[PDB]
Amino acid sequence: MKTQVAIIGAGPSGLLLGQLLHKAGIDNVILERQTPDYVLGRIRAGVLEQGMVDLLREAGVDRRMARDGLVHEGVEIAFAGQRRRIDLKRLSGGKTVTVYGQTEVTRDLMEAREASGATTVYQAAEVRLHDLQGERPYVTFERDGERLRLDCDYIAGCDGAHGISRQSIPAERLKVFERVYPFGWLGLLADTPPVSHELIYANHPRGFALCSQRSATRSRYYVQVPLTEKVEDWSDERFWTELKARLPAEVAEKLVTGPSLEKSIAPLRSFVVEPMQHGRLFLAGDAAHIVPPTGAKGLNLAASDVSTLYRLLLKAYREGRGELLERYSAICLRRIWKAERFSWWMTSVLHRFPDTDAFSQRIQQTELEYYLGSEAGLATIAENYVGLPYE
Ligand SMILES: Cc1cc2nc3c(=O)[nH]c(=O)nc-3n(C[C@H](O)[C@H](O)[C@H](O)COP(=O)(O)OP(=O)(O)OC[C@H]3O[C@@H](n4cnc5c(N)ncnc54)[C@H](O)[C@@H]3O)c2cc1C
């Protein structure tokens with residue numbers, strides 16, 4: 001079989017790229033290791049930047065989002081017995097963020113693709129990439145037990161943190177930047193109404209806590225935990241008790257608790273590779289970079305990588321300007337590093353780090369006091385949170 005663009009991975013990045021390309025008339029095939037069900041079981045993201053929202057509209061998949069998504073104009077940070085609201089809309093010059101689950105976004109994309117008739121191969125096992133620096137690269141995979149070959153012009157590596165694509169680039173060509181944090185987030189999804197109409201990020205001596213939501217009757221909570229913790233050691237009641245201990249009394253008092261629909265621990269880390277391409281292979285999303293969840297940027301950065309790749313692929317196919325593809329990495333990395341810096345900052349000021357001295361603890365507290373009390377300081381948080389413009 002042959003196609004124009006082979007896409008490895010049917011997560012948000014691959015699906016969104018596939019939809020945009022299909023609409024523009026560029027044939028593409030998506031190869032996914034897992035089943036549609038497994039992919040749909042991943043909870044993950046809840047916060048979307050306006051840029052991503054606009055990209056979903058451009059891809060023609062925003063009906064349900066426009067209907068069910070919750071537009072947020074502010075967010076709160078709680079620390080040292082204070083609750084500060086950052087008016088995102090006012091301080092960012094009118095921008096806002098939208099709360100709509102990643103599960104929902106993926107479901108919408110999957111249905112759109114399904115309907116268009118575009119090719120998607122689930123349970124594509126043993127994916128291998130070949131002749132990346134040739135004029136004719138190809139992908140091999142096994143379906144049932146037979147090895148099939150897919151010829152194409154370009155390959156988009158949208159296979160996430162553990163994908164094969166990044167591993168297919170000669171190690172000596174890539175420079176890696178990584179930072180592993182000494183804690184993870186224990187998340188809990190409950191069919192309960194959220195404690196607040198806006199998100200609450202809390203810095204507490206016991207550790208970080210976050211109050212988020214999916215809708216008016218579905219909530220998502222997180223608490224910072226050591227990497228040595230096992231989700232089996234955390235019953236629902238232990239979670240609720242701990243959550244309450246980290247929130248302001250007035251907030252903890254209004255909390256409606258309930259059995260969890262999903263519980264899991266996500267370790268925190270930063271990871272960037274340079275460049276993000278090799279020959280005819282281009283990396284996008286988590287395959288190229290990981291950001292801690294604190295700044296709500298992961299999926300959002302996948303969106304800008306995809307928007308950039310789609311636009312450059314259009315110029316190459318439609319305008320015959322293939323040389324522009326060499327600019328992919330430079331363009332993406334400018335936005336990536338800025339979102340990485342923001343996510344790193346948010347993580348450092350909101351969490352409790354082990355073995356930090358008195359001086360560091362006071363500086364952490366003063367960072368919050370300063371940034372949440374100065375108009376210029378609040379503006380730096382707001383413009384970064386709603387999302388820096390796409391280039
Ligand atoms: C707890 C948590 C909270 C988060 N909150 C937010 C948020 O609020 N906002 C935000 O912007 N981001 C958030 N993120 C990040 C966001 O979820 C990710 O950045 C997003 O999932 C990345 O999408 P992707 O498509 O690049 O990769 P993934 O979702 O990982 O999809 C990659 C796909 O490729 C497939 N694949 C892998 N290997 C192969 C292979 N060898 N062959 C073929 N297929 C393969 C995988 O099965 C998978 O389906 C959060 C993440 C976590 C963990």
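Method of determination (from the header): X-ray crystallography, 2.0 Å.
The backbone N, Cα and C atoms fix where each Cβ goes, and this holds for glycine too.
Taken from Swiss-Prot, the feature FAD binding site covers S13, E32, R42, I43, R44, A45, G46, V47, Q102, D286, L299, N300, and the record attributes it to experimental evidence. DSSP assigns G46 (FAD binding site) to coil in the three-state reduction, placing it in neither a helix nor a strand.
Taken from Swiss-Prot, the feature substrate binding site covers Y201, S212, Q213, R214, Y222, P293, and the record attributes it to experimental evidence. There are 22 other Cβ atoms within 10 Å of the Cβ belonging to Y222 (substrate binding site).
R33 (mutagenesis position) falls within neither a helix nor a strand when secondary structure is assigned with DSSP, and so counts as coil. Looking at Swiss-Prot, you'll find the mutagenesis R33 to S noted as follows: Slight decrease of affinity for p-OHB and strong decrease of affinity for NADPH.
For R33 (mutagenesis position), other Cβ atoms within 10 Å of its Cβ number 21. Here Swiss-Prot notes a mutagenesis experiment, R33 to K, with the remark: Slight decrease of affinity for p-OHB and NADPH.
Here Swiss-Prot describes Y38 to E as a published mutagenesis experiment; the accompanying note says: Slight decrease of affinity for p-OHB and strong decrease of affinity for NADPH. Annotation note: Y38 (mutagenesis position) sits in a helical segment as assigned by DSSP.
Under mutagenesis, Swiss-Prot gives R42 to K with this note: 4-fold and 10-fold decrease of affinity for p-OHB and NADPH, respectively. The turnover rate of p-hydroxybenzoate hydroxylase results from impaired binding of NADPH. Cβ environment of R42 (mutagenesis position): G11, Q102, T103, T106 lie under 8 Å away, each six or more residues apart in the same chain.
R44 (mutagenesis position): 18 other CB atoms within 10 A of its CB, across all protein chains. Under its mutagenesis entries, Swiss-Prot includes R44 to K with the note: Decrease of affinity for the flavin prosthetic group. It affects NADPH binding, resulting in a low yield of the charge-transfer species between reduced flavin and NADP.
The mutagenesis experiment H162 to N is recorded by Swiss-Prot, whose note states: No significant changes in affinity for p-OHB are observed. However, the affinity for NADPH decreases strongly. Taking a C-beta cut-off of under 8 Å and a sequence gap of six or more, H162 (mutagenesis position) has no contacts in its own chain.
Secondary structure from DSSP puts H162 (mutagenesis position) in coil. A mutagenesis experiment is reported in Swiss-Prot for this position, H162 to K, and the note states: No significant changes in affinity for p-OHB are observed. However, the affinity for NADPH decreases slightly.
For the mutagenesis of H162 to Y, Swiss-Prot gives this note: No significant changes in affinity for p-OHB are observed. However, the affinity for NADPH decreases slightly. The structure shown keeps the original residue.
Experimental mutagenesis at this site is recorded by Swiss-Prot as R166 to K, annotated: Loses the ability to bind NADPH. Its Cβ taken as reference, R166 (mutagenesis position) is surrounded by 22 other Cβ atoms within 10 Å in the chains shown.
Swiss-Prot gives this note for the published mutagenesis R166 to E: Loses the ability to bind NADPH and FAD.
According to Swiss-Prot, the mutagenesis experiment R166 to S carries this note: Loses the ability to bind NADPH.
One mutagenesis experiment catalogued in Swiss-Prot, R214 to K, is accompanied by this note: Strong decrease of affinity for NADPH and 4-fold decrease of affinity for p-OHB are observed. Around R214 (mutagenesis position), the same-chain residues at least 6 positions away in sequence with a Cβ under 8 Å from its Cβ are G46, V99, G101, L189, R220.
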Near ligand 1, which of the recorded positions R166, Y201, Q213, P293, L299 have CB less than 6 Å from any of its atoms? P293, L299
Compare all C-alpha positions of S13, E32, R42, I43, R44, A45, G46, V47, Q102, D286, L299, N300, the record's FAD binders, and send over the largest distance in angstrom. 25
Between the Cα atoms of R166 (mutagenesis position) and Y38 (mutagenesis position), find the distance and write it as a whole number of Å. 22
Which of the recorded positions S13, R33, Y38, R44, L299 has its Cα closest in space to the Cα of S212 (substrate binding site)? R44
Quick one: what's DSSP say for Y222 (substrate binding site), helix, strand or coil? strand
